[PDB]
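In what follows, a structure is listed as structure tokens, so that the remarks can point back to it.
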Amino acid sequence: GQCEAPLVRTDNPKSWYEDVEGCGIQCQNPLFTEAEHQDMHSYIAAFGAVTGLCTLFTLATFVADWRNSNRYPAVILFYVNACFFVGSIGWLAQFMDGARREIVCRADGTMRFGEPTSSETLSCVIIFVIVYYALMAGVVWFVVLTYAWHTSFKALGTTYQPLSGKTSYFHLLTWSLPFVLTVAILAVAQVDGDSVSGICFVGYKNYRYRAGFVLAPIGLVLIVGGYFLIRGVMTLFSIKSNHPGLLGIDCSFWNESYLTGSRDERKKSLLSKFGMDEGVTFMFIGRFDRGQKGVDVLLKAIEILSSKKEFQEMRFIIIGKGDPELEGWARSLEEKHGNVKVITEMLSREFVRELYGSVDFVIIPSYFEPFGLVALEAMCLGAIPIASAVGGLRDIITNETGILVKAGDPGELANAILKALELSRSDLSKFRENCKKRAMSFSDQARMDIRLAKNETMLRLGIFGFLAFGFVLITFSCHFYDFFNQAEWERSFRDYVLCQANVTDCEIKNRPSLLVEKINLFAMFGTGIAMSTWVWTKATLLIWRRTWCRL
Ligand SMILES: CC(C)CCC[C@@H](C)[C@H]1CC[C@H]2[C@@H]3CC=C4C[C@@H](O)CC[C@]4(C)[C@H]3CC[C@]12C
């Protein structure tokens, strides 16, 4: 009945150490002393309390006005805060009286490992699933947050709400995936306790399961989250370089005051410069590519259009360079039909701005268009677009704004040009007015989609996307570091424990670093705290101020 510390005597055949019959390992990490146990427990308490309180307040803010705040692209972070709140409560459970022994220790006083098991209680499993599910549920929402930001740039020039029909689709995948992982861990009975952290978690006894079920899934969400974030940056940077100020009023390289004179006066000036007489002007600018922009379609349409008697009533201009055969084809038509201008050089932005604001119609014969930002500048300048019904550009152009055609059909395109002539013989003022109003608006007029309203889902969302990414990257690094060195610490732990009995000095080769543990906790709690600032604005204070006035 004798066992030497750190081992204790028990009658459980499942608690005995490798060959030491009757003796198992006490429920106290032998590689750390009491003083640093109290330090770590105090450290956890501070972050847990702060995360719980601040996260709960944000959740209270959303439900205070759920009828108006329940808007899909702006409530992704609400579920993120919900996930982290549950995780925080899971961590804080250990600070109830006697909780650590009931959670970490077996009834015989030995360390819990290999849970679940029918011979012990459910306290270790309950804490494990709460914390682990909360962790994985949160980071799965994070990749949804970045994806929403990536697609939120489609909410310009249209009324269509992206992902409006996919809200339940995300939810089912978001909650199902962490549930599957949780069940997989329980199926292999790898839930182990640790007095240092104060909770049960994966793979303390075997590093391989901790790498598989924690490190690996966290790595994948970082890859996906980074991918969408990178594309979002390219979109946002591309906007500011080319069309900055595509925002609440209008202020860019375009402005109403930059161009002078009437529409006809500028048209006559440009046509004089090109040696052309008055007519209905159709303009296209773009790269002379194949399969991406229909330059071949546009050029072929002119050949078909050349047979009509109305051909002499219209004026054309093509700007761009690229494949030399398209360039030769365009120049040949220029000489064959002396009513079209061909430009292959680099054209200044100043010239383009005046050209866009003078030409009657702009042609966009694309084969693919991401979401149609290139068509918005022409609409801002009063041009009436004719475009292929491809990509996300179909959501911008409507019957009262322009003409859509099937891609690849030069005959249909020519018919659309003939339709443009029918409109051009009448008053086009309504079409130009609709083009400007639509391009600088969206249908989310809950509070006047202006710079104080729509920047929420373009700029503010972007900040939190990268902010969450940073903390999750730190968490990945901590687990990555431990995984590299866990194998040696296991060997050290084995060697250290054996010499303790002294059955006639022991030394610790190495151990897990408490500093890495603190940083990992900081990043985990930091994400919950960081995402709790979404509602830190003046408007929410007013809501709370009036909410308190229910009294
Ligand atoms: C490597 C990537 C994923 C990191 C995250 C992307 C970073 C670089 C992006 C995402 C969000 C972006 C910011 C979003 C907010 C604004 C406000 C805007 O008025 C000016 C640009 C500015 C300041 C952006 C600068 C670049 C930014 C911080």
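Each position is counted from 1, following the chain as shown.
This entry, so its header tells us, was determined using electron microscopy, 3.7 Å.
A Cβ is built for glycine as well, from the same backbone N, Cα and C atoms used for every other residue.
Swiss-Prot annotations:
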MUTAGEN   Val139 to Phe (Swiss-Prot position 333)  Failure to localize to primary cilia. Loss of cholesterol-induced activity
MUTAGEN   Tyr204 to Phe (Swiss-Prot position 398)  Remains responsive to SHH and 20S-hydroxycholesterol. Reduced basal signaling
MUTAGEN   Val214 to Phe (Swiss-Prot position 408)  Loss of activity
MUTAGEN   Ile218 to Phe (Swiss-Prot position 412)  Loss of activity
MUTAGEN   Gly226 to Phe (Swiss-Prot position 420)  Reduced activity in response to SHH
MUTAGEN   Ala468 to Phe (Swiss-Prot position 463)  Loss of activity in response to SHH
MUTAGEN   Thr475 to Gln (Swiss-Prot position 470)  Loss of cholesterol-induced activity
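Where Swiss-Prot records a feature, it is marked here on the structure.
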residue : record               : Cβ within 10 Å
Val139  : mutagenesis position : 23
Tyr204  : mutagenesis position : 23
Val214  : mutagenesis position : 23
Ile218  : mutagenesis position : 18
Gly226  : mutagenesis position : 15
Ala468  : mutagenesis position : 26
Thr475  : mutagenesis position : 24
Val139 (mutagenesis position) and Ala468 (mutagenesis position), Cα-Cα, nearest whole angstrom: 9
Cα-Cα distance linking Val139 (mutagenesis position) and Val214 (mutagenesis position), given in Å to the nearest integer: 11
For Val139 (mutagenesis position), the spatially nearest of the mutagenesis positions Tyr204, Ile218, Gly226, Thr475, using Cα atoms, is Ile218
Subset of mutagenesis positions (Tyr204, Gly226, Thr475) lying within 10 A of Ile218 (mutagenesis position), CA to CA, in sequence order: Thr475
Which whole number of Å separates the Cα atoms at either end of the 10-residue gap, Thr504 and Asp505? 12
How far is it from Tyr204 (mutagenesis position) to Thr475 (mutagenesis position), counting Cα to Cα, in Å? 17
Alpha-carbon spacing, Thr475 (mutagenesis position) to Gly226 (mutagenesis position), which is rounded to whole Å: 15
